[PDB]
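Single-structure report; data block below.
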Amino acid sequence: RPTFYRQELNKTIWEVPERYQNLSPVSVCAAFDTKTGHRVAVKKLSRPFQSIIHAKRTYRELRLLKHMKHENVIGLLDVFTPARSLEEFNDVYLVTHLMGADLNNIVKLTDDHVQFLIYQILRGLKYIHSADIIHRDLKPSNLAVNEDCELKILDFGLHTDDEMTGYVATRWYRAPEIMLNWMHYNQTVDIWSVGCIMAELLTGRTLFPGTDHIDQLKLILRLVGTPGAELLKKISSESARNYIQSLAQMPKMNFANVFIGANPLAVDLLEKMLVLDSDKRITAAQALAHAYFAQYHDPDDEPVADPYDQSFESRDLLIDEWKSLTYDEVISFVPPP
Ligand SMILES: COC(=O)[C@H](Cc1ccc(Br)cc1)c1ccncc1
Ligand SMILES: [Cl-]
Ligand SMILES: [Cl-]
Ligand SMILES: [Cl-]
Ligand SMILES: [Cl-]
Ligand SMILES: [Cl-]
Ligand SMILES: [Cl-]
């Protein structure tokens, strides 16, 4: 057990191992890690065991962060608690590499820049999807980027109704079947988000900036066309089916006339991502082999994940049982090389 030291930073008490120095608020603090030599981000969880829902959410986040080991995905450098026993356990601290900016802060992007940024998102997604994990909240503010154009996916979907209401970026990247609760969704919702991000890097403009759910759906159907009978059968809500059928039918637009001047290979890839029927969208593994990425694709350096057991999600436990499982995962952590 390392030696811990205490300090109050902006009305927050922080008790951390001596290895972490020069803490600065950014609750989250930046620090220097004397063991690895990295600048790090330290997150102190707020009230992690205040309800059954919150205790389970804390366990879910720690299980996910402990699993992810990939160059294009956030990973765990350390996790600790100052507690010496389960009985006094109450605080959880998480540590990762400090990232300086997100995709917004960076975004004159050339076509070569778009190729490299989207390639890295897809490489990370192939890894995440191989473990049967769905991100669900891909958007520019959840992508960290450095000076060398290297990128990481973070802030997995572990959102409220007020959060998704009106003219908000929280909704502009969401697949339509999840925005309107059309059906049980799967990992293909993440490919829709990648298409929206790619379009915005190419044009400089948000692709579907709707003023509400309905205005956004109208923008989407104008580009990709109204649904046919095949997809309509897959919408489980009779209510949503009736609404869709009230709209005048529209053909799919010509993407070469929408994305004027873009690389034709980028136009082709966007057509394969932005498909209304989620069963027919290109997968992450398929997209990495697309000719747009010929300068970067290496099938021997695009790894998959170890399997990920999510059976706890269907389990009903008390607060202290979720808390004891979390304590076990804290003390069993083994750091990366
Ligand atoms: C928007 O993203 C954030 O605010 C996270 C906070 C965060 C810290 C540690 C862990 Br482990 C998980 C998350 C962040 C990650 C890296 N660099 C800065 C901040
Ligand atoms: Cl230490
Ligand atoms: Cl504690
Ligand atoms: Cl965003
Ligand atoms: Cl057109
Ligand atoms: Cl799995
Ligand atoms: Cl597992």
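Residue numbering for chain A follows Swiss-Prot, covering 5-30, 37-117, 121-171, 174-352 in order.
How was it done? The header gives X-ray crystallography, 1.8 Å.
Just so it is clear, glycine is given a Cβ too, placed from its N, Cα and C backbone atoms.
Features as listed in Swiss-Prot:
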| type | residues | note |
| --- | --- | --- |
| ACT_SITE | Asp168 | active site, proton acceptor |
| MUTAGEN | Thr180 to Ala | Phosphorylation blocked |
| MUTAGEN | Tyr182 to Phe | Phosphorylation blocked |
> With 6 residues not built between them, what is the whole-number Cα-Cα distance in Å for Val30 and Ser37?
Replying inline: 8
> Quick one: 2 residues missing from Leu171 to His174, so how many Å between their CAs?
Replying inline: 9
> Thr180 (mutagenesis position) has how many other Cβ neighbours within 10 Å of its own Cβ?
Replying inline: 12
> Near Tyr182 (mutagenesis position), how many other Cβ atoms are within 10 Å of its Cβ?
Replying inline: 12
> Given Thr180 (mutagenesis position) and the residue listed as 'active site, proton acceptor', what distance in Å do their CA atoms have, once rounded to a whole number?
Replying inline: 20
>> If I take the C-alpha of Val117 and the C-alpha of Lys121, which enclose 3 unmodelled residues, how far apart are they in Å?
In response: 8
>> Just to confirm: which same-chain residues, 6+ apart in sequence, have a Cβ under 8 Å from the Cβ of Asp168 (active site, proton acceptor)?
In response: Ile84, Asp150, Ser154, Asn155
